[PDB]
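Input: a single structure, listed below in structure tokens.
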Amino acid sequence: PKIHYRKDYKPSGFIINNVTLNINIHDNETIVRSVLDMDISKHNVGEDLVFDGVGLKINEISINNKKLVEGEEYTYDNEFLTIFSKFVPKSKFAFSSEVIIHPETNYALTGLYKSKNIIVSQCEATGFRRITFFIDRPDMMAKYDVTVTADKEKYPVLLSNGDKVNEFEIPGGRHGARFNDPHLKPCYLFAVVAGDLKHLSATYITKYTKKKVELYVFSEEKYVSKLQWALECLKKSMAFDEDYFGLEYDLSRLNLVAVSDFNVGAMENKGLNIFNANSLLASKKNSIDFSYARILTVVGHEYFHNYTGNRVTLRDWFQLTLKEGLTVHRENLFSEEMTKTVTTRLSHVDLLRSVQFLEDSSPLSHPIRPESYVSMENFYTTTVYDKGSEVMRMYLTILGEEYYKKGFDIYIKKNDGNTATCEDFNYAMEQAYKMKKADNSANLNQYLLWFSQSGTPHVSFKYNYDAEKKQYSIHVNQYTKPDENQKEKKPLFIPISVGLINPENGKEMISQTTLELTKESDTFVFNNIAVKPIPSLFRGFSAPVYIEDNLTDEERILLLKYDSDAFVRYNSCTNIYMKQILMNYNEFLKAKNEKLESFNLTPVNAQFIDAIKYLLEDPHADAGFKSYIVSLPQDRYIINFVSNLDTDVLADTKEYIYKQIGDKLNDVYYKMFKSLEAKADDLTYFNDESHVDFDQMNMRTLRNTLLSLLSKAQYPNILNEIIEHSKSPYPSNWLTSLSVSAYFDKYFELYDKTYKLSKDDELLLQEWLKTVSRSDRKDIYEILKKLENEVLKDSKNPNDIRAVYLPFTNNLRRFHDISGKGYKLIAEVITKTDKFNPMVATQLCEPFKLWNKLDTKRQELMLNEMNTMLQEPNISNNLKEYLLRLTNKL
Ligand SMILES: Cc1ccccc1NC(=O)N[C@H](CC(C)C)C(=O)NO
Ligand SMILES: [Mg+2]
Ligand SMILES: [Mg+2]
Ligand SMILES: [Mg+2]
Ligand SMILES: [Zn+2]
């Protein structure tokens, strides 16, 4: 396979200054005429001029109006257009091509494609080359003049990046519109849309310069009623970037557009952000609660890219984390501000420590700045995004807000209108660090190891208290396991936010402080510590690491009850659960492997259970927080701690723990489920798509979590509650009713009731699919076949395929059926999907990432299906690279 290496970056021998496009859409073809105003750079050595261009049908090629001919002046192999150097001019020249493409048959959803009745593009990362010829790499920055033409009745709204400078009629019922985007950009930010779209709009006035900006949000007509919250979220995002970062929008208009068929969440094309409809559209009668947070985060994310990605872009794709890590960090700061709920930060931590930690202990492990790739599209990973965001957040922790803002402004201004690298960011942050330390010899050179070193550090602690001296020490060690990327791992710069809690009264003993660990080990000593404390470590999850607190369960309970920091309280609970899970898992495993007739199980700590009850009964404690403490850690977190994991033993472990706790708490759970109803399900704001009460949402989450627990338990007469819950106006509630009814004979009645409620809204039907797929049913395989035959059928919509299959792959007992039948079903889907959408097929591989963590029979089953997939003729490069890497062949 063809391998790109970070070290081999070199600037191009060519420059593309202007791009003038005419995109003429017809029913059975799209013609793209393109003039590139080009020149030779200072790096040119008289090389052949080689353009990327994939799957293009050439009508004509010329340079300075001289037609070039195949075999004589150029070659084209359906991937690269090579213009022989004799025919490449030595100063400014005009390159002209006209090609034919077919959006109507583009089911890969990259390049120019049709999504229902909308024509849309997706160019990041390598899609622009499927539209026209280009030197398709992000350092080739140019200005764009785009004309779109189409049939007027079918495609009345025509959009491209930037200012609409003309609109015109064309004979034969056609029309055109011309766009000028004044801002230099890489081709990955080009976009066009053509459709019968409806809109909402508003005018936004910028905070500092008072620029009037016209904000438009677009969808198909059926769903125009679902646009308002996105528009509100865009206004919020703009105000946030003004308020925190001092950054104003830079065009007279910003359009956001929803499309039904989209490979991921959304895309930041300049002035023309394009979204999966599931990440832009909601209404309170037709969407679950989680849609609202999802739209907030995705609108925010694309908006924040306007500076971190667009106004400052990437030198090369190895720098991906510089825009994605940084933008996710911005998106998270925004989300935390807008929701004002502690569960927001906790959700980010949960995502990292489950999926990203698994990735980082897998054969796919990479640093946030990879050293090589075959398909760049396989490095849009939770590592690059979520670990990257934690790396970007650690700068804020280290510097504090004021000096963080100073550093960020150095970066964004210095590199405006240009490309940048991860080093440029580190350099800006290092200038701020020098200022903060008031020491021009302070440096962040060690910090760069967070970009280059793969794997998750493990940080462990030992404590000592000297009562006579009132002096406390925290001894800290860090270790990162060697891997395929580095045989020797170096210590990182790890910021450890800490507090100290007095166990006798629950109060804070020090001003919070941030320990700067830079060696493999260090001892931090505190004076004037009046009694032996319990330490509150890694507050806010201050570095992306495995934490070994070396606390007793009694100490963890005291932090859970009394500490101030939500992450520490949550992590203390997580740790109590993990100790229990690992102990019961080992008990069950030994019993199974030794074929014992009788054995013991370690009970769940009774004082921990008492602590859960105390928290749940505190009417002044946070409902979202409560929902985190009654839930065991996710399976993808637990697996990071077990080698040769037997999934059936784990399922039995989790069931035992849950049942131990419910046997004590179910009456508490029931009382709370009823008491919370009035506030949870109050209809304030039910008609207001500009305002969400995230606290009330967390109350519904808690009710729905409790209802699940009580349903699994078969708590007496709970079916009555489930049936009432199905009548609630909130989709979060009535879909919960279907999930929790899995444990009762009423499940198929609720399956039909909820289907009827869901079937007339595309996105609600997809949420219904997910609810069915995740249902804890012994007959889940027969239900999946029913979904395939009755609902999914031949759909090529990635949201339908993902909705049917992904939730089911998280069913620990059933997906990992020891027959292998789960692995086989998903591998058949992956292979089917790969023949038309390789990016989605690779997404569907997710469950296999943990293969080498399983017991050896399951490892063998998964490996056999991965190798079967690899044998498939015409396997995509995306899938083949992914699977070769995952199975330790690449
Ligand atoms: C792909 C992915 C990987 C990891 C985490 C989140 C995403 N989702 C996107 O929507 N990503 C888009 C990618 C774009 C190339 C379509 C993104 O970052 N939008 O700004
Ligand atoms: Mg083609
Ligand atoms: Mg996000
Ligand atoms: Mg559809
Ligand atoms: Zn992004």
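Using the numbering of Swiss-Prot, the residues shown for chain A are 196-1085, in order.
Determination method: X-ray crystallography, 1.7 Å.
Any Cβ shown, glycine's included, is placed from N, Cα and C.
Its Cβ placed at the centre, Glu497 (active site, proton acceptor) has 27 other Cβ atoms within 10 Å. According to Swiss-Prot, the active site, proton acceptor annotation covers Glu497.
All protein chains shown were included, and the count of other CB atoms within 10 Å of the CB of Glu463 (peptide binding site) stands at 23. Under the heading peptide binding site, Swiss-Prot lists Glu319, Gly460, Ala461, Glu463, citing a large-scale study or a structure entry as support.
What Swiss-Prot records for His496, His500, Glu519 is Zn(2+) binding site, and it gives experimental evidence as the kind of evidence. For the recorded site, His496 (Zn(2+) binding site), the DSSP three-state label reads helix.
Here the residue is the original one, but Swiss-Prot notes a mutagenesis experiment at this spot, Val459 to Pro: Severely affects substrate specificity. No effect on Zn(2+) binding. According to DSSP, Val459 (mutagenesis position) sits in a coil region rather than a helix or strand. Within 10 Å of the Cβ of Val459 (mutagenesis position) there are 18 other Cβ atoms, across all protein chains.
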Subject >> For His500 (Zn(2+) binding site), nearby residues of its own chain (Cβ under 8 Å, 6 or more apart in sequence) >> reply: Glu463, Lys518, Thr522
Original post:
What is the separation, in Å, between the Cα atoms of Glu319 (peptide binding site) and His496 (Zn(2+) binding site)?
Top reply: 15
Original post:
In sequence order, which same-chain residues at least six apart have a C-beta under 8 angstroms from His496 (Zn(2+) binding site)?
Top reply: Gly460, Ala461, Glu463, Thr522, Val523, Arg525, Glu526
Original post:
Within 10 Å of the Cβ of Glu519 (Zn(2+) binding site), how many other Cβ atoms can be counted across all chains shown?
Top reply: 25
Original post:
What is the separation, in Å, between the Cα atoms of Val459 (mutagenesis position) and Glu497 (active site, proton acceptor)?
Top reply: 13
Original post:
Applying the rule Cβ within 8 Å of the centroid of the Cβ atoms of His496, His500, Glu519, what extra residues of the same chain belong around the Zn(2+) site?
Top reply: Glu463, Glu497, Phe499, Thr503, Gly504, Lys518, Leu521, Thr522, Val523, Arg525, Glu526
**OP:** Determine the Cβ neighbour count for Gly460 (peptide binding site): the number of other Cβ atoms within 10 Å of its Cβ.
**Re:** 16
Original post:
Measuring Cα to Cα, how many angstrom lie between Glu519 (Zn(2+) binding site) and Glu497 (active site, proton acceptor)?
Top reply: 10
